[PDB]
Amino acid sequence: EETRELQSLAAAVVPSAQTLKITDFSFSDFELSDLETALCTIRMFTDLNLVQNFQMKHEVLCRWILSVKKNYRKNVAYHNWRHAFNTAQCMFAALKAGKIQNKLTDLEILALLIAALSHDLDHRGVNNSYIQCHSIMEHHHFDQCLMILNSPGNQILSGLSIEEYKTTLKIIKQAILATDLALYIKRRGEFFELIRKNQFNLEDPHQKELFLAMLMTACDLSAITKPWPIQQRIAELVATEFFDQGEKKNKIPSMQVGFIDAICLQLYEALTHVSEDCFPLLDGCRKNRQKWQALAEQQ
Ligand SMILES: O=c1c2ccccc2oc2c(Cc3ccc(O)cc3)[nH]c(-c3cccs3)c12
Ligand SMILES: [Mg+2]
Ligand SMILES: [Zn+2]
């Protein structure tokens, strides 16, 4: 069946980005089959000029995508392939519609897309954090990412020179490590402070790296920015994994507001300053806060 899935994917035509709706910040994957998410992923690499600029063979990219998808656990309610897929779609949208693409190099864009898709590989559920803060989980996710990138027939970075390769792996590693909320909390102050004093400069290597980390977090948490009906469903999945280990929702509203205020709002507000075109993420996050708050006050 696996080889059958690869055949089907490899031979299928890839619809335009417009048709796949991957340029929209409000994108949802609920109506898509796994095969369709694989197609959207190919379009992301294609439209970001990655397939061309790095000479990726169609057969290899397809196999790599399927290996990545296969290495997420479907039995985990939220931290699964759909989450990684959505994180990558948000990166694509931020780069295109958010106009962030022009602010980065091709290697950085290549690393960001790969990281987004690979950032939660082999996640076993928040409650099943069984071992055998240096973000131990993120290190495992990266290890899985590297293993797949080095698997025979899955080497989508074979077209890069060794120097490009080492640079890309480093960015990929930092990007995945950045998805550790402890690191976000630890580094956001500097980012907020720089934007505050209007001293933010992407030309500065340290600030460029800091920005890449913040962007990863923004895409990682982007479910919190989706249209209300979508966000409710995503929150339902997170709740399932967190509680149902896969009162009740009488506390979810307040916790959602707590999460939005403590982690999300500031980040999307900062992102909008760096690029006004990313406003929809902030707008969606604000609309969901209002909705959750109304419920928290008992509707
Ligand atoms: O993603 C996270 C999250 C990630 C890492 C660590 C903690 C996190 O907490 C999140 C919440 C708070 C929450 C509140 C009530 C629940 O039943 C479940 C979760 N909502 C979310 C949601 C994320 C996106 C839409 S809702 C949370
Ligand atoms: Mg993670
Ligand atoms: Zn994640």
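The numbers used for chain A are those of Swiss-Prot, and the residues that appear cover 535-666, 677-790, 808-860, in sequence.
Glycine residues also receive a Cβ, built from the backbone N, Cα and C atoms like all the rest.
Every protein chain shown contributes to the tally, and the Cβ of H613 (active site, proton donor) ends up with 23 other Cβ atoms within 10 Å. Residues or ranges marked as active site, proton donor by Swiss-Prot on the basis of similarity to another entry: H613.
The feature Zn(2+) binding site is assigned by Swiss-Prot to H617, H653, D654, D764. Sequence-distant neighbours of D654 (Zn(2+) binding site) (same chain, six or more apart, CB under 8 Å from its CB) are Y606, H613, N614, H617, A618, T621, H685, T723, listed in sequence order. Under the DSSP three-state reduction, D654 (Zn(2+) binding site) is assigned to coil, being neither helix nor strand.
Per Swiss-Prot, Mg(2+) binding site is recorded for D654.
Neighbours of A767 (mutagenesis position), defined as other CB atoms within 10 A of its CB across all chains, total 21. Quoted from Swiss-Prot for the published mutagenesis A767 to N: Changes substrate selectivity from cGMP-specific to dual cAMP and cGMP binding and hydrolysis; when associated with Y-775 and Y-853.
According to Swiss-Prot, the experimentally introduced change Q775 to Y is described as follows: Changes substrate selectivity from cGMP-specific to dual cAMP and cGMP binding and hydrolysis; when associated with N-767 and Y-853. In the three-state DSSP scheme, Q775 (mutagenesis position) is classed as helix. On its own chain, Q775 (mutagenesis position) has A767, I768, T769, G845, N849, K852 as residues at least 6 apart in sequence with a Cβ closer than 8 Å to its own Cβ.
In the three-state DSSP scheme, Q817 (3',5'-cyclic GMP binding site) is classed as helix. Summarising the environment of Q817 (3',5'-cyclic GMP binding site), the number of other Cβ atoms within 10 Å of its Cβ, over all protein chains shown, is 25. According to Swiss-Prot, the 3',5'-cyclic GMP binding site annotation covers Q817.
Spatially close to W853 (mutagenesis position) yet at least six residues away along the chain are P814, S815, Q817, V818, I821, judged by Cβ distances under 8 angstroms. Recorded in Swiss-Prot as a mutagenesis result, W853 to Y carries the remark: Changes substrate selectivity from cGMP-specific to dual cAMP and cGMP binding and hydrolysis; when associated with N-767 and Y-775.
When secondary structure is read from DSSP and collapsed to three states, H613 (active site, proton donor) falls in the coil class.
Between the binding-site residues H653, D764, the minimum number of other C-beta atoms within 10 Å of a residue's C-beta occurs at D764. Spanning 17 unmodelled residues, the distance from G790 to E808 taken between Cα atoms equals 18 Å.
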